[PDB]
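Note sheet for the following structure.
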Amino acid sequence: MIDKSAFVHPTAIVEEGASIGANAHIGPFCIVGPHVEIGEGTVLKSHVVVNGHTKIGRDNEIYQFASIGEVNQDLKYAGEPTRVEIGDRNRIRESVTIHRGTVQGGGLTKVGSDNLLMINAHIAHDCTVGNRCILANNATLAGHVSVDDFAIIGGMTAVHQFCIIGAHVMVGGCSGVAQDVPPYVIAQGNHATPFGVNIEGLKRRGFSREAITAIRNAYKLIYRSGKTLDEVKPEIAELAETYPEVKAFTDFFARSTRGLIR
Amino acid sequence: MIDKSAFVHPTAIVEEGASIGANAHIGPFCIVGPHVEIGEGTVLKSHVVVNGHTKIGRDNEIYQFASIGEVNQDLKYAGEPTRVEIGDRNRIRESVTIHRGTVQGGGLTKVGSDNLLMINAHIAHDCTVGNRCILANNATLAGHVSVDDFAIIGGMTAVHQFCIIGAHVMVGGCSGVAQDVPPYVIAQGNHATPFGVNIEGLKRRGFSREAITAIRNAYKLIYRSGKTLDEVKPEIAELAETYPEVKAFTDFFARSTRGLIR
Amino acid sequence: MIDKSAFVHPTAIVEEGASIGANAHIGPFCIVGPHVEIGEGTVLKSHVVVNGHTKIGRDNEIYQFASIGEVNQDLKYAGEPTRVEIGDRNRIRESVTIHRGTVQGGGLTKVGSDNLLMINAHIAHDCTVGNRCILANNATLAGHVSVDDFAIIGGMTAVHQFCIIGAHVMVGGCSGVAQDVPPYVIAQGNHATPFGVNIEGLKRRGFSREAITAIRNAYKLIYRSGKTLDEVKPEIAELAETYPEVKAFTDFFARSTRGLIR
Ligand SMILES: CC(=O)N[C@H]1[C@@H](OP(=O)(O)OP(=O)(O)OC[C@H]2O[C@@H](n3ccc(=O)[nH]c3=O)[C@H](O)[C@@H]2O)O[C@H](CO)[C@@H](O)[C@@H]1O
Ligand SMILES: CC(=O)N[C@H]1[C@@H](OP(=O)(O)OP(=O)(O)OC[C@H]2O[C@@H](n3ccc(=O)[nH]c3=O)[C@H](O)[C@@H]2O)O[C@H](CO)[C@@H](O)[C@@H]1O
Ligand SMILES: CC(=O)N[C@H]1[C@@H](OP(=O)(O)OP(=O)(O)OC[C@H]2O[C@@H](n3ccc(=O)[nH]c3=O)[C@H](O)[C@@H]2O)O[C@H](CO)[C@@H](O)[C@@H]1O
């Protein structure tokens, strides 16, 4: 059901079953599939393709030539009714592609809120993007990739399959990420190696002097101490006792399966 | 002539002379030029541009914002009626570009069958792509490039002009291929260097233990022996006497003009 | 006002206020905003989006899925009426994006004449592209970037923000340009380092033997002499006294703010 306050341009095609919310904009030459849901104030500028079982939140700006909810590029996929979820206030730029998940991997590609997906950023099947993340021009996420909150992926950077980008991380431009990246760190190169802590980002987002200094100690324990991960895991866990921001490390370790970048 | 069982969406524009086959799908906002030929069961999802002298086979899936048969990016080209040929069951993804050839280079850009051209894969003028090849996201083929059967080109990989990618080759992601790549080998880096034989790929495609071991001996002769190519050419030629799979090397050598990656 | 000799395809949408010149082509499914100006003989093939305060010259060929004059990707931008200017005879290929400037940076994105912007070349806010420049497939210009005349930027090359690419420069493929690049030089790698003078380019464009030899002496003064820039600045300035082509260096030095590539 289409709300009586939403604008559907006479040239745009919206299939029956597609529920469009109040004050939404469906621009010219847009295609909205029968299983698609579009929320309040969400704008599809023009030439936008949204299909499949796709749920889209409120106040989103989806630009021209973007393809959302489309069939993924996994050879195993055979046409199963999988899902796509996008949050609120996301700025999805031109030629951006967000694909549906696969049955083998969970059946869901998930995108959070307040993110900026710059021109030709790709989000593959079964990916999970958090909140306020930035993917620059040509940033490619391979299958099953987690991008946690406030993480920034620079231009022409392919994050390899199954890899997890931690919270508040900044992967530099032209990088190749082959393994898991712990929260708060800078990653550059191909393959990507660590280059200290994102000291600027944490200062801008309002982290206290104690927290930033404690995070750097956790970084020193992980990369600079000379011990293995099993030895520094419980030492970080008790450093997190005083500083709740260091808990992001221990939570991340439980999810990490590809190992850390070194 | 359009077959009476093909679907042409009322918003799509098909020029007169364009021959569309039985049970083909021409989605909304698609443009099909007067010299275009589209075969049985071929689907153009939507927003697809097919122009020029372009021959397209059967059961193809061409996705949104793809541009096929278009004028190429060679400065020498002046508008000559050149050709494009695409085989069967090819999955041509979003924003993919396949261009027409040039008079100077043969006048034909050729694509085989059962290939997967992932998002924004570029096929330039006078290129020749074989069967069951895979070009990942942003994989760019420069002019006059041959990609032989079963070859895989990873994400954001530019194969330089005139270069030949052998059969069953796997060029890794973010690579730069400046020279010819012999069949069966793994290529990584920029510029791309060899990293052994694609042992996994050959096992999956059904090569015998003898053949894989013989191919590795041919690799050892080429890269690990310490002799030049002229010395190992006839030694490979008589190794191919027992093992027909090694003939792929000697056939490749006759076509190679840029030299091998080392 | 639309000229009575221009072709506006019945499916294309042109807003009121948009001034289209004589013998211009507005192809099917094109969108032209109310503040857009299109000159004589300019062709928009199809599926082209031109919006914002955008001035476009004569004899341009803008291909399918190109987005010109669009809102930029700067987080500071809030919707200010900024400007885009494109010159004459430019070949703007598929999926190319040229954005509007920002108030903070000057309010203007400027593109010269006779340029070739190959598939998916990005021109960000406040950029300045000169004449007869070439940006290959996936070449990304970040914000506030100057590209001087006859400069060539290869495939998948991100020129970082504020950087200046000198006249007659050739940045190779897959490169990362983090600093200013002096006129006449070859740049390769990531980050990009200098590799001599573009000797071929200068010979093709008609530079005299004396001028090319003098430019190479200026290169030798800058990179090979063993002195700092402040010591070689006035020595170049008096070398330019005899050879007017060396003046391009001293003019460039006044504009350079990020330092030279070394
Ligand atoms: C192209 C493709 O479908 N990729 C998916 C696949 O990747 P995955 O890493 O599993 O790659 P696949 O095994 O699917 O390989 C696909 C093709 O590459 C060949 N091959 C495979 C392995 C090898 O070492 N060498 C080689 O040449 C195979 O013969 C086949 O033709 O599953 C992942 C996990 O579900 C997904 O994230 C990917 O989206
Ligand atoms: C951009 C272009 O048209 N590329 C085509 C050209 O490449 P090719 O390698 O021949 O490049 P071109 O010689 O056409 O060069 C095009 C531009 O680059 C300049 N230049 C050239 C050489 C040099 O060493 N330095 C330099 O600066 C020229 O002045 C010209 O303005 O022919 C190849 C073979 O037919 C094709 O595969 C390419 O698609
Ligand atoms: C993404 C964006 O808007 N980029 C613009 C910004 O870049 P600039 O280099 O200024 O990057 P910003 O400071 O805008 O950073 C944007 C995001 O990155 C985070 N951050 C910033 C700095 C840092 O060292 N680490 C970090 O993580 C910030 O918290 C913010 O969330 O202004 C430039 C100059 O006007 C423009 O050329 C760019 O187009």
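Quick check of the header: X-ray crystallography, 3.0 Å.
Keep in mind that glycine also has a Cβ here, set from the backbone N, Cα and C atoms.
Noted in Swiss-Prot for the protein shown:
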BINDING   A:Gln73, A:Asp74, A:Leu75, A:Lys76, A:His125, A:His144, A:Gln161  substrate binding site
VARIANT   A:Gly189 to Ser  In strain: SM101; temperature-sensitive
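Annotated features taken from Swiss-Prot, shown on the structure.
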| residue | record | Cβ neighbours (10 Å) |
| --- | --- | --- |
| A:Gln73 | substrate binding site | 22 |
| A:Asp74 | substrate binding site | 19 |
| A:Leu75 | substrate binding site | 9 |
| A:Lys76 | substrate binding site | 11 |
| A:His125 | substrate binding site | 29 |
| A:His144 | substrate binding site | 23 |
| A:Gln161 | substrate binding site | 16 |
| A:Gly189 | variant position | 16 |
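Each residue in A:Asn72, A:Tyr77, A:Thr102, A:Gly105, A:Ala124, A:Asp126, A:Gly143 lies on the same chain as A:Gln73, A:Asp74, A:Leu75, A:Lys76, A:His125, A:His144, A:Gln161 and has a C-beta within 8 Å of the C-beta centroid of that substrate site, without being one of the site residues.
Residues A:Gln73, A:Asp74, A:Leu75, A:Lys76, A:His125, A:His144, A:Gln161 are the ones the record ties to substrate, and the longest Cα gap between any two of them is 15 Å. When the C-beta distance to chain B is held to under 8 angstroms, the recorded positions A:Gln73, A:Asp74, A:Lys76, A:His125, A:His144, A:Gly189 reduce to A:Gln73, listed in sequence order.
Between A:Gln161 (substrate binding site) and A:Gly189 (variant position), the C-alpha separation comes to 17 Å.
Across the structure, A:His144 (substrate binding site) and A:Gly189 (variant position) are spaced 22 Å apart at their Cα atoms.
A:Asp74 (substrate binding site) carries neither a helix nor a strand DSSP state and counts as coil. Distance from the CA of A:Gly189 (variant position) to the CA of A:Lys76 (substrate binding site) is 31 Å. Cα spacing between A:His125 (substrate binding site) and A:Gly189 (variant position): 25 Å, rounded to the nearest whole number. Between the CA atoms of A:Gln73 (substrate binding site) and A:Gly189 (variant position) there is a gap of 26 Å, rounded to the nearest whole number.
Each residue contributes its Cα atom, and for A:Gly189 (variant position) and A:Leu75 (substrate binding site) those atoms are 30 Å apart.
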